[PDB]
There are 2 protein chains.
Amino acid sequence: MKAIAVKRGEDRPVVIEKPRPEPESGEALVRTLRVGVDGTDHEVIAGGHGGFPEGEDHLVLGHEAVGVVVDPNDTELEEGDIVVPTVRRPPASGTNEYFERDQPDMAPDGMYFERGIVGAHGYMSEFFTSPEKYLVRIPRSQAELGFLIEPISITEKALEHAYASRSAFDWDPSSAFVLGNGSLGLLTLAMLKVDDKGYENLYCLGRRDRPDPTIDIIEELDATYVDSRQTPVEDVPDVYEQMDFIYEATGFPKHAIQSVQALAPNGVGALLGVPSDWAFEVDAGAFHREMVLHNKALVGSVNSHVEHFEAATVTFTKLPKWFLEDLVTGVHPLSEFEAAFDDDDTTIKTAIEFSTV
Amino acid sequence: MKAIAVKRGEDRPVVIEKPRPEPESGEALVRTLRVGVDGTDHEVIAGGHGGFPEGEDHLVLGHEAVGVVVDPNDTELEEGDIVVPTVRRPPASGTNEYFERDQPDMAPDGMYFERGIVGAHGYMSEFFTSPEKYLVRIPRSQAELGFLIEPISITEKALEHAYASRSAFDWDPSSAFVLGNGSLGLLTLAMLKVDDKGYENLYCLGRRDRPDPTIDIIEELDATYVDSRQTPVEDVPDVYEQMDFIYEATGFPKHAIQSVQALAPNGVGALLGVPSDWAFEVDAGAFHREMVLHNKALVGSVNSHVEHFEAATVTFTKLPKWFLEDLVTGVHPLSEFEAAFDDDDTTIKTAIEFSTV
Ligand SMILES: NC(=O)c1ccc[n+]([C@@H]2O[C@H](COP(=O)([O-])OP(=O)(O)OC[C@H]3O[C@@H](n4cnc5c(N)ncnc54)[C@H](OP(=O)(O)O)[C@@H]3O)[C@@H](O)[C@H]2O)c1
Ligand SMILES: NC(=O)c1ccc[n+]([C@@H]2O[C@H](COP(=O)([O-])OP(=O)(O)OC[C@H]3O[C@@H](n4cnc5c(N)ncnc54)[C@H](OP(=O)(O)O)[C@@H]3O)[C@@H](O)[C@H]2O)c1
Ligand SMILES: OC[C@H]1O[C@@H](O)[C@H](O)[C@@H](O)[C@@H]1O
Ligand SMILES: OC[C@H]1O[C@@H](O)[C@H](O)[C@@H](O)[C@@H]1O
Ligand SMILES: [Zn+2]
Ligand SMILES: [Zn+2]
């Protein structure tokens with residue numbers, strides 16, 4: 001079968017050939033339909049995040065996948081089921097308490113692999129296998145955009161933890177601010193529009209000149225576009241308003257620290273970005289004082305698990321159809337796979353199509 | 001009646017004379033027994049925190065109080081009830097949603113007064129009044145050390161919020177690290193020893209040379225004393241271990257930021273300190289990366305309310321008797337009130353006695 005991989009020392013994705021895998025007991029064989037590309041994938045290709053499997057000269061890319069079950073083997077899945085795989089798997093040493101208690105998304109560094117990212121091959125191959133417990137059935141009509149279930153699930157987890165942090169008092173937020181206008185930030189903005197908490201005012205930070213299709217999406221959702229070159233995060237309360245909820249999806253470490261100044265009293269910031277190294281002079285006193293005197297919280301979140309994927313299938317149905325059309329700028333057949341890895345301003349969410357249902 | 005106050009421009013507490021107050025409808029008259037002194041009081045005297053009541057030349061000090069009801073007026077309290085007052089009261093403008101929903105501890109800057117601290121006279125007077133809703137009845141046998149109920153309640157709130165932040169997954173901590181060896185830090189250390197979460201290893205940060213009575217208390221509780229001059233917070237995981245729970249009670253802003261490096265994966269830091277201004281160069285990337293990739297949280301907390309005071313009466317009963325004896329280094333009659341404001345290394349928790357039951 002064909003697969004899309006990065007090779008050691010090499011800089012770009014290439015096609016390689018590999019044998020079709022065979023499922024072990026408890027595993028199904030899945031034929032890949034479509035696999036998305038996100039900012040983490042680009043960082044993996046560049047060497048900034050993740051790592052190769054032990055003793056392999058390559059890493060098959062891709063972690064946002066949807067496929068169709070072609071051999072259920074000895075599992076309770078059925079032929080033709082549409083499934084989305086979870087990303088984390090036990091490391092070489094074997095299972096541990098995080099996997100045993102069904103919370104691998106909470107496992108620390110060195111106690112997991114992530115398929116397509118660290119220590120294990122991803123899903124950009126014509127076929128893959130996985131244990132049934134890590135395959136989430138989704139409605140058949142979500143198959144075409146089913147690679148979106150994974151990134152939606154990321155936000156489902158982050159919101160669960162951020163909201164838990166505010167559960168000891170009566171918190172009623174009215175404003176939310178998403179930092180970043182990438183595919184995660186834009187998806188999250190749309191999710192916040194339909195969130196049960198009832199946000200009245202939505203804002204999204206970016207650094208683009210008009211005309212720009214990410215700006216168009218933000219404004220079409222009735223949110224306010226904030227240009228960080230004009231209005232830095234710490235200045236936002238003066239120009240706009242204090243934000244009850246902040247979701248950081250830039251990977252820029254200054255935003256992690258400055259978010260505390262933009263937060264309203266009793267607010268929470270959720271941090272999702274995978275950051276680069278960075279040092280600067282911070283007013284630590286201002287950070288400290290705001291956290292304490294105004295009962296603020298900062299919560300970091302990574303990965304997600306089955307319950308979050310399930311929740312994502314419900315959230316998907318609530319998202320506007322125009323939005324899903326505008327977000328996905330290109331779905332490319334395997335013959336033109338290279339195009340999926342373009343990263344210009346007019347490219348938002350891309351995917352590669354391996355096959356159709 | 002006599003009261004202990006700081007005067008505008010003046011630098012030390014002095015005795016002043018004031019009329020005995022008369023309770024309005026819904027208020028009781030309370031005869032003060034004992035009033036504690038903490039680090040926040042010292043900061044109030046020095047001008048670093050809080051502020052005077054509008055149009056007054058002085059501020060009566062004291063926020064940690066216990067008293068006996070001498071006139072229940074038209075309330076459901078009884079003559080001779082032992083009560084501890086809460087600290088926050090509505091501002092000049094009147095009630096707001098935080099007071100109406102019974103969560104004044106969540107009110108932001110400018111939407112509350114704190115008695116003895118900001119905008120309203122405290123409890124270091126022979127008598128005071130308060131609304132019944134802000135008077136918490138405590139067991140009569142806790143009267144002598146009843147000024148401890150307030151600081152215990154601070155920690156009851158902080159733990160409620162810190163633990164809420166970890167409630168979306170199965171969190172089982174084994175190690176806790178208290179930053180600071182003041183009266184709040186030491187009380188919190190003892191509370192963590194008896195906490196239901198079942199901490200196995202306790203640690204406390206200070207910067208004292210032996211012999212020192214705070215070090216003795218830490219070790220007598222079977223905790224490990226960590227000298228910040230030898231082992232800074234960020235280095236603690238290398239020398240000792242990563243900490244599941246951190247409680248910051250130093251008011252030093254470097255600790256607010258560096259705590260993230262000492263936290264174990266999935267851990268939380270609670271921030272309580274009232275900080276001074278401070279700026280330094282931080283590895284923001286390291287802060288950001290640890291928060292996200294290891295699902296960490298930071299929660300700030302201030303003040304407390306009735307439910308936390310109630311909980312404190314239960315926690316009080318569980319604290320070792322030797323500990324309460326060693327913590328309270330001096331209870332001073334009003335005739336020697338000045339001694340309560342000494343701040344040498346051998347002075348831990350002090351109080352002033354106005355009367356006895
Ligand atoms: N925690 C998790 O489980 C998890 C899951 C998925 C993704 N992630 C991470 O989350 C982040 C977002 O993912 P993504 O796929 O949306 O990545 P992305 O496509 O790279 O989006 C990041 C966006 O942030 C913008 N940005 C960067 N610095 C900015 C600044 N200073 N001011 C305003 N905007 C700025 C960028 O704008 P420009 O294009 O103009 O530079 C870019 O569009 C990445 O760090 C990714 O690795 C984490
Ligand atoms: N959030 C709230 O609702 C609330 C409630 C009560 C108190 N507070 C605040 O919480 C803090 C603690 O209260 P407290 O009454 O215990 O105050 P405290 O008596 O001043 O205790 C602070 C302790 O921290 C130690 N410390 C300062 N810097 C240190 C460092 N770099 N390394 C190691 N130890 C250091 C000090 O040691 P040394 O004596 O050796 O200098 C001191 O013993 C204060 O900031 C206070 O204002 C807040
Ligand atoms: O590698 C950190 C994170 O990167 C994201 O793009 C993936 O969606 C997550 O599953 C993963 O945990
Ligand atoms: O002023 C901030 C805090 O200082 C503390 O000492 C008091 O115990 C709290 O009631 C108060 O909210
Ligand atoms: Zn991703
Ligand atoms: Zn206090």
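Recorded method is X-ray crystallography, 2.0 Å.
Cβ atoms here come from the backbone N, Cα and C positions, even for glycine.
As given in Swiss-Prot:
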type    : residues                                                                                                                         : note
BINDING : B:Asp38, B:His63, B:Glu64, B:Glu150                                                                                              : Zn(2+) binding site
BINDING : B:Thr40, B:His49, B:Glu114, B:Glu150, B:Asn303                                                                                   : substrate binding site
MUTAGEN : B:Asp172 to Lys                                                                                                                  : Does not affect the kinetic parameters but results in a slightly less halotolerant protein
BINDING : B:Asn181, B:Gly182, B:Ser183, B:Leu184, B:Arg207, B:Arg208, B:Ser228, B:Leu272, B:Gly273, B:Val274, B:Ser301, B:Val302, B:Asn303 : NADP(+) binding site
MUTAGEN : B:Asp216 to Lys                                                                                                                  : Does not affect the kinetic parameters but results in a slightly less halotolerant protein
MUTAGEN : B:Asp344 to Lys                                                                                                                  : Does not affect the kinetic parameters and has no effect on the salt activity profile
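According to DSSP, B:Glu64 (Zn(2+) binding site) is assigned to a strand segment. Listed binding-site residues: B:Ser228, B:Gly273, B:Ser301. Those with a CB under 8 Å from a CB in chain A, in sequence order: B:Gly273, B:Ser301. With respect to B:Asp344 (mutagenesis position), the closest of these recorded positions in Cα terms is B:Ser183, chosen from B:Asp172, B:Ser183, B:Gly273. Listed in chain order, the extra residues whose Cβ falls within 8 Å of the Cβ center of the Zn(2+) site residues B:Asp38, B:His63, B:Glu64, B:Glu150 are B:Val35, B:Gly36, B:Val37, B:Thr40, B:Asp41, B:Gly62, B:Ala65, B:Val87, B:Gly116, B:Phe147, B:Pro151. Only B:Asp38, B:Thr40, B:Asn303, of the binding-site residues B:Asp38, B:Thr40, B:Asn181, B:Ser183, B:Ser301, B:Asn303, place a Cβ under 6 Å from an atom of ligand 4. Of all the binding-site residues in the list B:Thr40, B:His49, B:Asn303, the shortest Cα-Cα distance to B:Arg207 (NADP(+) binding site) is found for B:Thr40. Neighbour counts were taken as the number of other C-beta atoms within 10 angstroms of each residue's C-beta; across the recorded positions B:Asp38, B:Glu64, B:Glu114, B:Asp344, the minimum falls on B:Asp344.
For B:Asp172 (mutagenesis position), the Cβ neighbour count at a 10 Å cut-off comes to 11, with all displayed protein chains included. In this view, the densest Cβ surroundings among the recorded positions B:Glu150, B:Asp216 belong to B:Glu150, judged by other Cβ atoms lying within 10 Å. Classification of B:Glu114 (substrate binding site) by DSSP places it within a strand. Neighbour counts of Cβ atoms within 10 Å were taken for the binding-site residues B:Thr40, B:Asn181, B:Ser301; the minimum is at B:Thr40.
Minimal Cβ crowding within 10 Å, among the binding-site residues B:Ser183, B:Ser228, is found at B:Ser228. Note: the Cα of B:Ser301 (NADP(+) binding site) and the Cα of B:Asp38 (Zn(2+) binding site) are spaced 17 Å from each other.
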